[PDB]
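See structure below.
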Amino acid sequence: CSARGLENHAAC
Amino acid sequence: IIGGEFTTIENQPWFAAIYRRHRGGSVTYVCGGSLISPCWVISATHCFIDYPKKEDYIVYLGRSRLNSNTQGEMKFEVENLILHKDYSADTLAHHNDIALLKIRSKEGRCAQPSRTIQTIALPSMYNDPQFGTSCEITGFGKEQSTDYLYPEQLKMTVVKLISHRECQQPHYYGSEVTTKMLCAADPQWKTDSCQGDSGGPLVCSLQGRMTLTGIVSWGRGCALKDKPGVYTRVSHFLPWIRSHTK
């Protein structure tokens, strides 16, 4: 979550 | 962008700033993208997959600052949000991480090219620069991995392309990287893309032409030794792009 690939994800 | 330098939209006038409106009305930054024709922006599917409804998004072009209007900018709704059918994700790696947004203003218009708003060329098929070539990345993503805030001013940096064969080594990413991805990094690992840079452009000069070589996709951390940035390899998706651009 602190990095690239999870931008705009409900679980972050 | 870790390291690198501040810039403005004149230096990357195809850069698109994508935001999401919330229930209750707050607006937050999502991801970058690139203007490839007046009515189309290209980005990464992982930016949208958890909220895949087009009415949730707002796209700016000609914008140099995250939370303040830039003179000359244009604002667009998303008329269509096209995600790649074969998207998947690992714990780290995202496959087929490519998305198209068709943009339309409240007045029903597409982008109008200006000093601050221009399209970027797509690469010829299967035609990428040689490893070790220097290319540029642009975005509003974090300046340090531990930051809480995104920078208010656009940034860009330079990274060098890494061979398949090198990016494939266990102590890099082993099997996580495919032939439809491109790795790029700094030789001292001191500059990179980071969180919030996803969807944005990796641009290389190809036959004297500035070309959308990659789309920011994934990485383990940011500016981390033996952990390059990983980019969707645009030259391997030209039929997909051609077909979906309706």
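The residue numbers of chain B are those assigned by Swiss-Prot, with the residues present covering 179-424 sequentially.
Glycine is no exception: its Cβ is also placed from the backbone N, Cα and C atoms.
Counting only same-chain residues six or more apart in sequence, the Cβ atoms lying under 8 angstroms from the Cβ of B:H224 (active site, charge relay system) belong to B:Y265, B:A267, B:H272, B:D275, B:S376, B:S395, B:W396. Feature annotation from Swiss-Prot assigns active site, charge relay system to B:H224 (among others).
Within 10 Å of the C-beta of B:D275 (active site, charge relay system) there are 29 other C-beta atoms, taking all protein chains into account. Here Swiss-Prot flags B:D275 (among others) as active site, charge relay system.
Look at Swiss-Prot and you will find B:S376 (among others) tagged as active site, charge relay system. The DSSP secondary structure for B:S376 (active site, charge relay system) is coil.
Under the DSSP three-state reduction, B:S323 (mutagenesis position) is assigned to coil, being neither helix nor strand. For B:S323 (mutagenesis position), the same-chain residues that are 6 or more apart in sequence and have a Cβ closer than 8 Å to its Cβ are B:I180, B:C372, B:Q373, B:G399, B:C400, B:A401. Here the residue is the original one, but Swiss-Prot notes a mutagenesis experiment at this spot, B:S323 to E: Abolishes phosphorylation, proadhesive function and ability to induce chemotactic response; when associated with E-158.
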B:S376 (active site, charge relay system) has its Cβ surrounded, within 10 angstroms, by a count of other Cβ atoms equal to 31
Once the DSSP letters are reduced so that anything not helix or strand counts as coil, what is B:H224 (active site, charge relay system)?
helix
